[PDB]
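Colleague: Sharing a structure here in structure tokens format.
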Amino acid sequence: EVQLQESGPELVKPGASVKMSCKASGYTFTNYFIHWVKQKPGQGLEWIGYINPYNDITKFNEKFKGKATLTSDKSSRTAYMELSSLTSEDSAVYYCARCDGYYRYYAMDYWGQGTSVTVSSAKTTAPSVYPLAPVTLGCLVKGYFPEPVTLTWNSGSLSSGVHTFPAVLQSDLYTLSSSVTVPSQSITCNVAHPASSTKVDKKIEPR
Amino acid sequence: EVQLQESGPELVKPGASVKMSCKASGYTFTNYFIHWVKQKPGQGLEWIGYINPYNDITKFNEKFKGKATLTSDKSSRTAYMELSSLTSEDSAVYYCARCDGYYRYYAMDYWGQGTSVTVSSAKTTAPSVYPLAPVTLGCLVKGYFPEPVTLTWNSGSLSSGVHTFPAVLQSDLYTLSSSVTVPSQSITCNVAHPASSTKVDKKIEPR
Amino acid sequence: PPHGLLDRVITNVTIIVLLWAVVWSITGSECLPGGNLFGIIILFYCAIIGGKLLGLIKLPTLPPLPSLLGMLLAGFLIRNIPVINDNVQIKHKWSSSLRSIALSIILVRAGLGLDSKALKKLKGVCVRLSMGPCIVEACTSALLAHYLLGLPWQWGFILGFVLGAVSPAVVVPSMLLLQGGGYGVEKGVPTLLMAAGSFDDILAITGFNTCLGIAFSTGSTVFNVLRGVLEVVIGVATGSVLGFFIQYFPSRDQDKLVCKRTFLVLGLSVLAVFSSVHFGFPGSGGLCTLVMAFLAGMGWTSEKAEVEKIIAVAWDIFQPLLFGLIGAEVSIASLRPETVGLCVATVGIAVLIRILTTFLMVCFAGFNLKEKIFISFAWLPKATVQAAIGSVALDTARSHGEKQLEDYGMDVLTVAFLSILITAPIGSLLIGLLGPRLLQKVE
Amino acid sequence: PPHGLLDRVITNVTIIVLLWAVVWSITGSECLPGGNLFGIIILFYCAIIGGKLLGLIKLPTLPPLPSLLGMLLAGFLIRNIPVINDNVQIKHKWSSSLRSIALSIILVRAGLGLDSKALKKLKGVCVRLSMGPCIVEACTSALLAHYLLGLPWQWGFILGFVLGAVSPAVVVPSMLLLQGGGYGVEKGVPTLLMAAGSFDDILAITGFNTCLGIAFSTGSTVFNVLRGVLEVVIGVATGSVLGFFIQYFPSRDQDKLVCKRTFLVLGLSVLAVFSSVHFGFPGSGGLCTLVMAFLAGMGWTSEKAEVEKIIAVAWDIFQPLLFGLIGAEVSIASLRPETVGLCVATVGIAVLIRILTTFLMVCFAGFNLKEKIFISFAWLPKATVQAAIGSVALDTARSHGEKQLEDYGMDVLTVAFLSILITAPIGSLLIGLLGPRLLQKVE
Amino acid sequence: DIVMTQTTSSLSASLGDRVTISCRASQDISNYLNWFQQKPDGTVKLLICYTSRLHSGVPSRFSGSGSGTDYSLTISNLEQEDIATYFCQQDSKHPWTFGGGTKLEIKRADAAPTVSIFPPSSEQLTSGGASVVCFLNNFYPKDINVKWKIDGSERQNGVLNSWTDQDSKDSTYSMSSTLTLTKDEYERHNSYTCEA
Amino acid sequence: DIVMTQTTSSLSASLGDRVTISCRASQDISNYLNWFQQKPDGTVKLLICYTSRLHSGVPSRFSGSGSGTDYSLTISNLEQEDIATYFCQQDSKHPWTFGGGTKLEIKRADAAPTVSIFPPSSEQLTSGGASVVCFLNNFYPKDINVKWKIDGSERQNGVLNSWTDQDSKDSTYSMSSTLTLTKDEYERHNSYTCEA
Ligand SMILES: CCCCCCCCCCCCCCCC(=O)OC[C@H](COP(=O)(O)O)OC(=O)CCCCCCCCCCCCCCC
Ligand SMILES: CCCCCCCCCCCCCCCC(=O)OC[C@H](COP(=O)(O)O)OC(=O)CCCCCCCCCCCCCCC
Ligand SMILES: O=C(CCc1ccc(O)cc1)c1c(O)cc(O)cc1O
Ligand SMILES: O=C(CCc1ccc(O)cc1)c1c(O)cc(O)cc1O
């Protein structure tokens, strides 16, 4: 089997630099081209550049010429990309794909999983639950820096009406809202923000 | 003659890195130790570490271990210091001095000139002059990121009472205040912020 | 006590392991799986073992298979077997440098082995043999590429010129063996082949550069043609000066004459090759080496035998490296059966036309039928210059980032590797087989 | 036409320039001012030129000055002249590796040059000569260091042991010259000196390590003493096995016997030295090399002459490198006149006591007065081990970041360099002068 | 450059029909028009290299027709798996340029959003913030309008909007609108009226 | 560690007298007590290595006495050049530690600060900010107290203070106090009273 695995999600501050890692197993590493693709949320993909892990030659999209730096190491069979002077426009998912350079109909045909890069200034924060009452109910988790809040509801609520809207940036303050549907007696959302380890429950009552 | 010259003042953003340079002429470069000293304003000096530009071995103060990285190049006869993950406490003047490692009574005895590094977040700003009237007169230049505003007064004011208090950080907002002493007729301070090239005058009248 | 085959094998295994161990002790990380020197050592040993093994097999009337095939196969298997390839990695700089050194050695050996009187006689014949078959094969191969592979004309001629020059690395050792044996010496066939096989490279590379510039519309053709002419001129001038120098100065009355002469010729040849390559005139180095060695041998006369012996030992050492590296260049990725049949067809037809052209070029030269046939079958070997410039077109197309040009460069690379594999072994085997029979021994 | 001195000088200049040019063409940036290979080449040439120049001068009854002085001065001037030093830089790894290779070569040469019967006779005398003068000089030098320089006792003994072992690099070539001439062969003086001059290094280094550990209160003394004993034991065992191996297996009926034997001995010696250094037992490599070469020579008997010749050529090549590097280690910063007078006094008094002790050790051995005097004056040379471990104490003190210990280590380094400069040239000159006179030639 | 354009960014398709995706380039790429598929979880896999050369392991449904500078991709029949975003790429020239992408959405009967209001709890008043939430849910298609009518007063500022991807069980949509204002603005209004 | 302490951080000295600087270590450094001088422009030069070993090129006035763990440095007579900051260093142990430093200040007759008030101009009100400035100047010694009495009301917050180095022509001192407050706080006060 062929698989490319890259580093996990990253958090950076404006003006800093980040090292992306993309390691591939299941094929001769030095036999293929490694291509990098940046997908900003909402927008479509857009090519960055490639590295030949045989002679270490590279080619870059004119847009990213200078912004990125591609490197590879044969022994570790991994490839890295450097993003320098990160700004607000350099926060997006980054893919790595291989491409057979010596095939007349070459393509990518093997991609990574995506390594989210966030360039913000704020630091970690504890989510705050704001229970809401008038059917349906929602707690409207407030701001928190680390994205993976992973809001949850105790067993029974997940039966239906479990719409969990995606967390919005909201001026460097993530806002994830949830709602449930049903009588008056209800449950509360078990916010499990792991970054701050604040397993807030904040039971909501039928006021 | 012997002289060590180092890079000029550096502006950096929190979490970034800066490369200091210290080039020496007038002696055998590889014949001496290069020592780095950090002088935070108000505080006393603080030894950082040294690099032997013969075998490129180093020794670091435990406080600055990992925070600093020393390198040298014999051909260019220059030495560099790498400060990583700069914070608010890493803004201070940095010196480089040589030390004869093979003398029973060695010391430094030859220092650089000092390379201020500022770790802040704000960007360049245009100074704003606020003339003040009731003797004495001052304009109290307001915030501006680049430190060297170099406030001036047209000829005649410099005769006496030209106290120009040093600029203060003021929550990443530089404030340089000046005053003059004397009748009612006066002159205007000629702020010459070169970074923004805003040669504002804003004459003060005897209200 | 020790004796016989077992003692010899024990000693040889010990020497091999000990050489690796010494290198590892001195360097450490280089001579371990993945490091450069480990790769070089393993490639060297594998090439030698393959050469010996292939030499062993001799069932039919045909002589034992050439060791060239063994060395090429060793390099190929090192490159293509997955894990072996992962472990054995040689830096490109080192591979190119070693191949250049081997080329310089063989050119010096050829230049020393030339015969002045034969060269004085076979004057026009050498020029015809060197410049006719290359041109005709380039043209016919371009025709075939355009019609079969579908390349345009410019790329057809790029391919034709890549699939051009004969390889001195294959021709020279065999002709030197035959000359030592005394075959064809009366008519100077070995001299003709050794001299002609070192000039056509300049023409092939000049045509390749010109057609590449035309294809990518870079520079100008006049510049590249003038570059070729200047290569010839400066190579001849530098070689003449150096040859007249070393022909006199290490005098007959010095303590270590043979050692000094050997060092001078070998070092001057290496310096010429490398500096010319680095100064943008690849092709002046080989010609300068040939002319220098020729003049030095002419001056030394009998004394050159010891120098020849030492250089022959050096070549024995360096041949496995050269051919193993050439084989390691080949990758099975480019030999995909997508269109390999058509590439094989073009290579074969081009080779047949080359044989016919070579026979016609030496027709009016005083040779008889057997000598002409041997010469035609001795002009086949192709290597050490198809591997050098095989992938240049593909790299240029990749730099320009054009898909079609990448396809064309890939076809060119496939044809280059094909030609190498097909023609080097068969060519060496045919030279060895037909030498004693067709040529007229002198005793 | 060319002839005479002018032709020779033209050829030599050409060869030098051509060697540099070839290396530069192959490597490029390494062989240019500042790069490593340029430094190595320049140091090599400067050492050779200095050796020759110093050899030329012979005004007085004393023979021509030893080339050792010339090579050391060449290295010293390269290190200390400002701009020359800036341009000529040699990586420490390369310098250490080259010096190790030179040491291995000379140890192999000495082991081959030993005589079995003489060693069988002068059995106790060798042990006394090897282990008595070193200990007595270490003790007296420690006394002098404590009283004059003011070092404590532990540092006094560290210095005494650094200023310990005699140098095989200086003793062995001269004793081999004398043995070839036939001087003192009847009583086996050259054998005694060559054998004894390769064991005292182990004792000196063991004492140095023990006293260093005591001074810095690291590890334990028992561990270091046991390390020395294990060094001896494993060196002897490995050398015996390897010698009995190569003494049999490259058989008398092989095609390139001399070449294979030479490669085996040299490679095994290099491997032993480097691996032992890398595995934390520096001192087992030298003993293993000595024993292996001794056994191999004993097995080969007459056939060893060709191997000796080839190794002698190798040593002729490598001696300039070794001594130039040793000289380049010396820095005038450590030779400051702050206290250089006292360091000179301690070195001189220690040397006098060493001479007296060496004379007393060989008193009851069957020698006559002249032979004892020659032996005492032939035990002076000190080098290639004072430069290896001269600055280790200073580096350790710097690592511990103690000012006083840095001062002590600087005194130790000054004394080491002093001893080298003072004793190597005078020792070699005295060996050469007193060889023919005191020793009894056999014809 | 060769900026590519996909005519339709979101086209509905049933679970048993044939759909077509149109990609048009701003130049003449001969046939170098690879296709790609990205699933909602973020995994992207190749579909069709060189216009119509079906890739290995791809189901036979995908048919990469099209030629010239107006390429297209067709799906024989649509399965629940094939609901994802499809990109058309080009490697004819140096800078490879992807298309805008297209999202396949399952057809269904039209729906009406719930559009329920949500008054911020007393914790909001005491905490310091003031956010009003409109929760319109289960609407179809994505054509919705967001507006708040707090106490009749109308503002065009301070609104946070978040959408939900296509619903996997009933294929509906969810909208959450959150308005953050100063506490003083809260104090002068007590009646909630939200329009959608 | 061997943290060093200089007893006096700022000691006055005339232009024709002998001054002494005291440095005391938290351990027993044998004699490794280098001295350093830094001038106000920021250039630092070595003075005395190893307690009393005067450096080359240093004027003979500097005498580095002291021994044990209580070291000292003495100046024969004080010149206008010798007005700077003097640090005592130690290299006895691994981490070299400098002292706190000492500043030499010229003696003079005591002075009284001008302590003049400065009302922010109308530009301040219109711009949006509100800063009140107290300008007390030409005082001696540095012993001063900063406080504002705007309309009698007293706050201990929002004060920016800046000092001037020793005056080179009259050896006096300058203090600037700037108070930044909300415009509303400005509106309720119109009388300025500053205390020093
Ligand atoms: C009498 C023959 C005269 C010809 C002599 C030619 C050989 C010259 C020796 C060069 C020594 C290379 C040093 C190692 C490189 C280094 O430091 O390494 C420095 C770099 C390689 O490291 P990087 O790639 O990391 O920069 O050198 C190079 O760029 C080139 C590689 C070295 C050249 C390879 C060939 C050397 C082996 C020579 C075999 C002998 C041939 C001659 C016999 C007839
Ligand atoms: C028959 C004799 C057997 C003994 C053979 C010993 C020599 C072995 C040859 C080693 C080749 C070194 C390759 C260059 C290093 C490299 O790539 O470079 C890699 C590194 C150096 O580069 P870095 O310092 O940047 O890592 O190698 C080292 O760390 C060590 C330096 C190389 C060793 C120096 C000595 C080599 C010259 C040998 C002379 C011949 C001696 C034998 C004659 C009797
Ligand atoms: O090996 C090569 C090719 C080197 C080369 C030249 C130009 C180029 O563009 C790429 C490679 C070569 C020559 O050049 C000249 C020769 O007489 C022989 C020979 O074997
Ligand atoms: O050169 C050295 C010193 C090497 C060394 C050993 C230990 C150490 O700590 C530092 C250096 C040396 C030996 O070791 C042993 C020998 O027979 C000869 C010899 O010349």
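Shown for chain C, in order and in Swiss-Prot numbering: 79-521.
Header lists the method as electron microscopy, 2.9 Å.
From the backbone N, Cα and C atoms, a Cβ is placed for every residue, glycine too.
Here the residue is the original one, while Swiss-Prot reports the published mutagenesis C:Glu215 to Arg with the comment Abolishes Na(+) Li(+)/H(+) antiporter activity. Shifts the specificity of the transporter from Na(+) to Li(+); when associated with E-432. Decreases plasma membrane localization. Partially retained in the ER; when associated with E-432. Quoted from Swiss-Prot for the published mutagenesis C:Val240 to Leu: Does not affect plasma membrane localization. Change in the substrate specificity with a preference for Li(+) over Na(+). Among the features that Swiss-Prot reports, Na(+) binding site is placed at C:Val244, C:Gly275, C:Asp278, C:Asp279, with the record citing experimental evidence. For the published mutagenesis C:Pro246 to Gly, Swiss-Prot gives the following note: Does not affect plasma membrane localization. Abolishes antiporter activity. Less sensitive to phloretin inhibition. One entry in Swiss-Prot concerns the mutagenesis experiment C:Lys382 to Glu. Its note says: Does not affect plasma membrane localization. Decreases the substrate specificity for Li(+). For the published mutagenesis C:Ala406 to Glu, Swiss-Prot gives the following note: Does not affect plasma membrane localization. Decreases Na(+) Li(+)/H(+) antiporter activity. For the mutagenesis experiment C:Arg432 to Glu, the note given by Swiss-Prot reads: Abolishes Na(+) Li(+)/H(+) antiporter activity. Shifts the specificity from Na(+) to Li(+); when associated with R-215. Decreases plasma membrane localization; when associated with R-215. Partially retained in the ER; when associated with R-215.
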Colleague: Pick the one among the recorded positions C:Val240, C:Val244, C:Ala406 whose Cβ has the fewest other Cβ atoms within 10 Å in this structure.
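Modeller: Relative to the other recorded positions in C:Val240, C:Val244, C:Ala406, C:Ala406 has the fewest Cβ atoms within 10 Å.
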Colleague: Between the recorded positions C:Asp279, C:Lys382, C:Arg432, which lies closest to C:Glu215 (mutagenesis position), Cα to Cα?
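Modeller: Spatially nearest to C:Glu215 (mutagenesis position) by Cα position is C:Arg432.
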Colleague: Cβ distance under 8 Å to C:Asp278 (Na(+) binding site), same chain, sequence separation 6 or more: which residues?
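Modeller: Long-range Cβ contacts: C:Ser208, C:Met209, C:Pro211, C:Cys212, C:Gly242, C:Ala243, C:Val244.
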Colleague: Are any of the recorded positions C:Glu215, C:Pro246, C:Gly275, C:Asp279, C:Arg432 near ligand 3, with a Cβ under 6 Å from it, and if so which?
Modeller: C:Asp279
Colleague: Report, in whole Å, the straight Cα-to-Cα distance of C:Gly275 (Na(+) binding site) from C:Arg432 (mutagenesis position).
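Modeller: Roughly 14 Å, rounded to the nearest whole number.
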Colleague: Which chain-mates of C:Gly275 (Na(+) binding site) that are at least 6 residues away have a CB under 8 A from its CB, listed by sequence?
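Modeller: Within the chain, C:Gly275 (Na(+) binding site) has Cβ neighbours under 8 Å at C:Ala188, C:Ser208, C:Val244, C:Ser245, C:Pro246, C:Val249, C:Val250, C:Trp457.
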Colleague: Can you tell which of the mutagenesis positions C:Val240, C:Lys382, C:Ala406 lies nearest to C:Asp279 (Na(+) binding site) in space, using Cα positions?
Modeller: C:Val240
Colleague: Given the recorded Na(+) site (C:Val244, C:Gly275, C:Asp278, C:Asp279), which additional residues of the same chain have their Cβ within 8 Å of the Cβ centre, ordered by sequence?
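Modeller: The surrounding set, listed in chain order, is C:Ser208, C:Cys212, C:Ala243, C:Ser245, C:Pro246, C:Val249, C:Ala274, C:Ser276, C:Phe277, C:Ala282, C:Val463.
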Colleague: Let me make sure I understand the structure: which of the recorded positions listed (C:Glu215, C:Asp279) has the fewest other Cβ atoms within 10 A of its Cβ?
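Modeller: Among the recorded positions C:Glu215, C:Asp279, the sparsest Cβ neighbourhood within 10 Å belongs to C:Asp279.
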Colleague: Based on Cβ atoms within 10 Å, give me the single least packed residue among the mutagenesis positions C:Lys382, C:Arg432.
Modeller: C:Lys382
Colleague: Could you find out if DSSP has C:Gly275 (Na(+) binding site) as helix, strand or coil?
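Modeller: In the DSSP reduction, C:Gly275 (Na(+) binding site) maps to coil.
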Colleague: Taking just the CA atoms, what is the gap between C:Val240 (mutagenesis position) and C:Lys382 (mutagenesis position) in Å?
Modeller: 35
Colleague: Which whole-number value in Å describes the distance between the Cα atoms of C:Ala406 (mutagenesis position) and C:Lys382 (mutagenesis position)?
Modeller: 35
